[PDB]
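Here the structure comes first, spelled out in structure tokens, and everything after it is commentary.
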Amino acid sequence: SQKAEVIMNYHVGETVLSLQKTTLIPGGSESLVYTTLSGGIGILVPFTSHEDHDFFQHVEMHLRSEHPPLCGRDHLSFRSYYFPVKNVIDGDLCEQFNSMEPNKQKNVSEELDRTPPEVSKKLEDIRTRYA
Amino acid sequence: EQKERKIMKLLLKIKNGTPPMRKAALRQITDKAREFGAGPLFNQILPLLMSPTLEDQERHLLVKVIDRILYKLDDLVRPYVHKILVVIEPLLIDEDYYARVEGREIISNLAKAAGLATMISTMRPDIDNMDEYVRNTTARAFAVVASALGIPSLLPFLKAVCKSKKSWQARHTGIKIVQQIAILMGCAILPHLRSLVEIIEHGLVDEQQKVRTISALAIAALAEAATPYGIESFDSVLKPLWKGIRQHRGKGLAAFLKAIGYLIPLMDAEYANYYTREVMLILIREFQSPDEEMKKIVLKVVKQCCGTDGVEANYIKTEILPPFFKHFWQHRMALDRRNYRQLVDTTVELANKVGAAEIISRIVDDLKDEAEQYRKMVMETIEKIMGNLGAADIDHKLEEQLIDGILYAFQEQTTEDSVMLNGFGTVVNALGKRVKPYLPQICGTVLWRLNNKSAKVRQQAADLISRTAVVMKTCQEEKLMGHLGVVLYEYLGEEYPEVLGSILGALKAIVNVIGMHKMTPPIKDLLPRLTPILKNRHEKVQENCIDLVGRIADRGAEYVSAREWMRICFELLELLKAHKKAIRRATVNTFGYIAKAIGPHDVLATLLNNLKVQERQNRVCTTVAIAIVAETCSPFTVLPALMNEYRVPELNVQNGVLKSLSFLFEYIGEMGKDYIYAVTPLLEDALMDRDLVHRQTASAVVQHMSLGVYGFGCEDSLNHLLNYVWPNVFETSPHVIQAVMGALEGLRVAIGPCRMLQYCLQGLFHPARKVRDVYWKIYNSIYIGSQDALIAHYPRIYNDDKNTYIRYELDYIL
Amino acid sequence: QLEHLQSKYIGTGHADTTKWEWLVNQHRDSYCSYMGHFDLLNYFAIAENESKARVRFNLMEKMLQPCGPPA
Amino acid sequence: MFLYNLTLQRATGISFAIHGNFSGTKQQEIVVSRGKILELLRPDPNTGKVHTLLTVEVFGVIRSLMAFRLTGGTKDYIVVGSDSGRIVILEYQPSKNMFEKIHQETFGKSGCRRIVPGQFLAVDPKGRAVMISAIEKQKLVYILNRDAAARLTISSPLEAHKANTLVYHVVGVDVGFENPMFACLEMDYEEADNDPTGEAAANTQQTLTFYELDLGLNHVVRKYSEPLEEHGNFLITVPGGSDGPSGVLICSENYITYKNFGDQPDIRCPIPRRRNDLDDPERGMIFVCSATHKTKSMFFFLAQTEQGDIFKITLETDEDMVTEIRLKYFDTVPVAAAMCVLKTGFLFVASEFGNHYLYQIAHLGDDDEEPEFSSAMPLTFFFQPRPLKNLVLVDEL
Amino acid sequence: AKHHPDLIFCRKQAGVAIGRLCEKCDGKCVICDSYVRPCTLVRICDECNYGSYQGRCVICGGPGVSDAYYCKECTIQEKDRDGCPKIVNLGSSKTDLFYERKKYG
RNA sequence: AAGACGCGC
RNA sequence: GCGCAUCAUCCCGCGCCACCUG
Ligand SMILES: [Zn+2]
Ligand SMILES: [Zn+2]
Ligand SMILES: [Zn+2]
């Protein structure tokens, strides 16, 4: 008969036993907050514009190509552990971008034709808006 | 009888006739060897190898067919192992690398296929043979057969042979076997070093001169096979070797010195230093020996001793350098080959260890010697030192002396060799800025060598200019470089092909070192002058001019008219039939830059019309050119033309355009996810059961696209493509099987192992056998990669009344 | 003739491999993956009032002969 | 239809723990690994508080974690075995406040596979070699050395594969400047699957396999294979050399076994039980975690049972022979996945669930009023639990 | 390698040394023979790198002038986590080619 | 002029 | 024996792997 189709896939890495879509901060927007069995709490934030999504995707790809994980594990393979990633952008690399030494971050800044200060401002804008 | 009557006909078919006939004959030999047997076949084959008038080609073909028929037959060659061995022995004893490799492969196949018992039975009696050549070839046979199947299975047998008391010949043979194992195995004998050392020890104690010499050689071979570690297993051999060093003389002294020199790097720094100090007196006493072999041995020993860190620069300089350098610099000993290379290696190692200063400062004077061999040797030492250590140790006097020496050596160019040019280039590169005052002298000398007696020494002059252009440009002499460039420009009319190639290479170097807009020759006139050079036939000038025009298109494309662009494109299509692969790669690169510079319409139309040459050599080149054009230009401006060209019913055109699509998808990578929808009808049409080549091309396109678009969520069209790709698994041609396997692997890594497991679970236990086999191999291919997801993708199997097949741990509910 | 990597791997079936071998290999792989994954082991140790050490010990003992005796 | 992934709260549960001088100073530090987060935290002896100093995410599953140092050195390196088929050695830089990679060697495919090394990791106590082992059929040995530039070097892996065998635990054995030694609970199962009578479970005992590491021959060979009376759980490394005798303790059901290579007799000691147990007597008792304290004057071992009882294991031995093993009840704490005994009289307990406590040792309780047990006593043992007396709670996380 | 099925790899445990490639095989991939996106280096085994074998081309066996590399597709397909990718055979084509060249040369 | 592979009159 | 077709397959002129020799 009729069969549904999957539009999104991701691998948090820990068992998830909670899932809800409610606002957290007053005056904010709806978010998909989830809680895992390991004791971590995370949220999912939609993209309000195409330019922001493109910038975030470019930043994530450049960080993956330039800054590998510490244990030598492929980030794309780690996220595509059981099923391929679909329409999900990881923010962990974007937040870890603030921890690297200045040389590489500045270099990727002109590689993206942008500057580190406004890049950090845009990174913190999502956090201060949806959380 | 009839079995033998069918042998000589096939032999004459495979040895005489066209290659297709001999290949076909070999085919039915391989096919029908199951029923033919081995007995009469060998009884007829072996006398052919026994013929004294055997040729190289006949021997190679016969040994190849023997190898193949022996690979096919597992345990059907036992009765004739001795005959095969004794007839391969002359083949392996030869001094040909390929022949000895084939012989050792044959013997390894014998060891793998045949049992050890029959080999032992046919192998034992010839150990104590009086003839020496058979003993040597049997030693090689033992080496290779013990390399096969592992050494420990016959190590006690070797110990028993070496412990023989009847004659010294058996002990000599056993020590030869140990030496051969050491020289052939390499690092595979390290766990079994102690037993071999104990076996060789008592043979070393033996009073026979031949036995003790071969024991020393075996010890040296074991030491060089265990160079990193193994001194603890060798510390029990030092005393007899020292006794031989201090007592024995002659060949035994040489063998013992070689063994101790090999053993010196094994131990620690202090022990090595003490032993080098002990042996230095004997080395000094032996340097002036007339024998060349002993001189080579002591040179190698000195090099090995100097390579160790136990010695110090001051001590080695004050002890061994004066006498060795006095007694080891003569033309009579320089006339040799092995002595030449060993002296070069020893001097360069000594220069690296102690320093280059004195070792070059007191050979630059000898560089002035009129002897050509002495000059070549000293220049080779100089260039090796410059390449290894560097040049930040030279003062003005030494550097000017070296410049004078190299200029004098190059001026008296009598022999034909590129070592002159290599040495000069290494010298000028090492000098760098410090040679800038001298550049006008080199320019004048190279000009004088260039303009004389009708283009004979101009080849090396142009090669020298190309090599030295880097330092010429970094010396800030731009006007001189432009003068050389323009002069060489009017020197472009030389008829000689190699001279013309050297000219083209020099022009490439001069236009690469400096910007093109600063070049004095007219490019707008240079290209019409290079076009006849493009129409040339010699390989060197062709490749040089193709790379030159590639550089023209890469950088100087603004000053070139489109008419001559299209024309040189026409001769690029004409020239695409070149034999060399580098020429074709440079040619397709030139198409890439031309299509980047100008609109990809005329060049695309010309390339698409070259798919009817009736030869795949040009078709693949045109395919690569079209792919690079589409990659360097807008893809959406190329695909409609590709489809329109596909609309023709020409099979070659369809294959070419499909390969072009595959190459384009491979090149673009992730950017081509937007063009997936445009090629789906073409892929569906190609996947139809019409032509095998169409299916292979479609599978290649699917695999390349799947790898490219992986990780971006394009499964909707990939699943539809797999729905048509899947029914192509049931095929027999190896090429289509490989293409299908690659396509399914790409679809697995893109979609995920779950869908692949679902598809492969349909017939894992089919009643038929072929479908079960192909499903099982596909399942194995899926299971090898990304195994950690199949656990979640496994289905549920209901347990029986005797076994449990349900994982109850996954049914827990919180 | 690149079947060397196929033969040099443990845990995969071939032409006449019966159901029992496939199921025991599946069970062994499942147990090893359970041991490797911290989250699933924690889930198992939460489901039953036990400890992770005891759970992994029992899982190791289950690796001796899954799916009953061979037939 | 595109979402952005964030993390408001990081993982808190602790799966592994280790301690050492990771900053090059005398101040001890603790490195614990979360599910997929590696962070460094150290306590303050003056106040007893614990503050995190660094927290990074590795984007991978951590299966092993332990520290080592070279002989004569002052800094401890970090070795972690992830699901990826490679091994990486870490190093903490106090100036940059981040982990610096020093080496990375690949040896197999990624993912939690049955025959891929990474599950078990062993390091030589002296700090000259490291051993990584898989669940089945795979074992690799690496050599750790320092070059003339005072930088870490990695040698080639060693072939130590054994077909159709299962490994329960791998741990290094002290040799005292001799060749490094490794011991594992290797056992075979080839005959288990070939018997249709169902006797695979019966007549199948574990073996204590020993492996050398011959630096001269650069190869590994099996030393012994000693069958065991009952199945074991994990092994303990006894500090050997000049300070104490070399050996290994085997933890099993209701028993502890001491074994050593040579002519060392076996020593057995039943695990004491509480007074008037309310549980089922048929249920066995095992060990969940253990610690150590290699004090120069005298070393002792700490272990925790299933119910959380802390037992102070004291080993009594002659110059070269072992006499008896004396068990003693220390205190009772919540069950902990890993426990580390810090210097300066501090104990850190990484509880399996709930909050993590940091007790402070005040009285060692050497021969207190409570009687102690020993292996020399003929035939079980019973002890009465008491509230916290030796340990004093200071701070909890 | 890919074109000729006769050639086989040693498939031994990877060592610490890095393989080399000659001028002819400067950009070829060690598995699929591609000149696109070289990302990761190539490791050689201890047996394949000993004495005379040091500094030799992985594919054909000429002098080593450039370092070998793995392409992007090979890295994605997880094919680089395998044994030593060095050919131990000498190739059937090379033997015939050398024999005919020696005969007609 | 060469290493393999598959296609029918 | 005919007509064919595929593998960015070869087209590289000779290379050198511990050795000959009183
Ligand atoms: Zn090559
Ligand atoms: Zn190899
Ligand atoms: Zn590749």
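Residue numbering for chain E follows Swiss-Prot; the residues present correspond to positions 2-106, in that order.
Cβ from N, Cα, C; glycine included.
Quick look at what Swiss-Prot lists:
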| type | residues | note |
| --- | --- | --- |
| BINDING | E:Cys11, E:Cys46, E:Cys49, E:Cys85 | Zn(2+) 1 binding site |
| BINDING | E:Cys23, E:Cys26, E:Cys58, E:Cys61 | Zn(2+) 2 binding site |
| BINDING | E:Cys30, E:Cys33, E:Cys72, E:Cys75 | Zn(2+) 3 binding site |
| MUTAGEN | E:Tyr36 to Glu, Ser or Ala | Alters the structure of the presumed branchpoint (BP) adenosine binding pocket within the splicing factor SF3B complex which may lead to decreased binding affinity and thus affect pre-mRNA splicing |
| MUTAGEN | E:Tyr36 to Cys | No apparent effect on cell growth, localization of SF3B1 protein or formation of nuclear speckles. Alters the structure of the presumed branchpoint (BP) adenosine binding pocket within the splicing factor SF3B complex which may lead to decreased binding affinity and thus affect pre-mRNA splicing |
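Checking the binding-site residues E:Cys26, E:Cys33, E:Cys58, E:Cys61, E:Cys72 against ligand 1, the ones with a C-beta less than 6 Å from an atom of that molecule are E:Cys26, E:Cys58, E:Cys61. Listed in sequence order, the recorded positions among E:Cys11, E:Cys33, E:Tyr36, E:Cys46, E:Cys49, E:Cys85 whose CB lies under 6 angstroms from an atom of ligand 2 come out as E:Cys11, E:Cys46, E:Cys49, E:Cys85.
Within 10 Å of E:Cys30 (Zn(2+) 3 binding site), judged by CA to CA distance, lie the following recorded positions from the set E:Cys23, E:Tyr36, E:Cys46, E:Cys58, E:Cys61: E:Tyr36. Only E:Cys30, of the binding-site residues E:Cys23, E:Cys30, E:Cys58, E:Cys61, place a Cβ under 6 Å from an atom of ligand 3. Within 8 Å of the Cβ centroid of the Zn(2+) 3 site, not counting the listed residues E:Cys30, E:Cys33, E:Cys72, E:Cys75, the chain contributes E:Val31, E:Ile32, E:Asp34, E:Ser35, E:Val37, E:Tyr71, E:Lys73, E:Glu74, E:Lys80. Around E:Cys75 (Zn(2+) 3 binding site), the same-chain residues at least 6 positions away in sequence with a Cβ under 8 Å from its Cβ are E:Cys30, E:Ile32, E:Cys33, E:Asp81. Of all the recorded positions in the list E:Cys11, E:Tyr36, E:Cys46, E:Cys49, E:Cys85, the shortest Cα-Cα distance to E:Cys26 (Zn(2+) 2 binding site) is found for E:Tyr36.
When the recorded positions E:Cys23, E:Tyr36, E:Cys49, E:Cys58 are compared by Cα distance to E:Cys72 (Zn(2+) 3 binding site), the shortest distance belongs to E:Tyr36. Spacing of E:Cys11 (Zn(2+) 1 binding site) relative to E:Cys61 (Zn(2+) 2 binding site) is 14 Å (Cα to Cα, whole number).
Ranked by CA distance from E:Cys46 (Zn(2+) 1 binding site), the recorded positions E:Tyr36, E:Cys58, E:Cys61 have E:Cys58 at the top as the closest. E:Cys49 (Zn(2+) 1 binding site) has E:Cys58 as its nearest neighbour among the recorded positions E:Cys23, E:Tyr36, E:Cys58, E:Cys61, going by CA to CA distance.
Residues E:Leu22, E:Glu24, E:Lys25, E:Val59, E:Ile60, E:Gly62, E:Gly63, E:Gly65 surround the recorded Zn(2+) 2 site, their Cβ atoms falling within 8 Å of the Cβ centroid of E:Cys23, E:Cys26, E:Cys58, E:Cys61, which are themselves excluded. For the pair E:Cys58 (Zn(2+) 2 binding site) and E:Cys85 (Zn(2+) 1 binding site), the Cα-Cα distance reads 13 Å. The secondary structure of E:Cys58 (Zn(2+) 2 binding site), as reduced to three states from DSSP, is extended strand. Residue density at E:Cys85 (Zn(2+) 1 binding site): 23 other Cβ atoms are found within 10 A of its Cβ, drawing on all protein chains shown. Neighbour counts of Cβ atoms within 10 Å were compared across the binding-site residues E:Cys33, E:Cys72; the minimum falls on E:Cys33.
You'll find the Cα of E:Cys23 (Zn(2+) 2 binding site) roughly 18 Å from the Cα of E:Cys85 (Zn(2+) 1 binding site). Taking the mean position of the Cβ atoms of E:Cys11, E:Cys46, E:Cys49, E:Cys85 as the Zn(2+) 1 site, the remaining residues of that chain whose Cβ falls within 8 Å of it are E:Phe10, E:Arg12, E:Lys13, E:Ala15, E:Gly16, E:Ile45, E:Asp47, E:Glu48, E:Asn50, E:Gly84, E:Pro86, E:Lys87, E:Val89.
Here the C-alpha separation of E:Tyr36 (mutagenesis position) and E:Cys85 (Zn(2+) 1 binding site) works out to 20 Å. Taking a C-beta cut-off of under 8 angstroms and a sequence separation of 6 or more, E:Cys61 (Zn(2+) 2 binding site) has the following same-chain neighbours: E:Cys23, E:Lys25, E:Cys26.
DSSP assigns E:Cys72 (Zn(2+) 3 binding site) to a strand segment in the three-state reduction.
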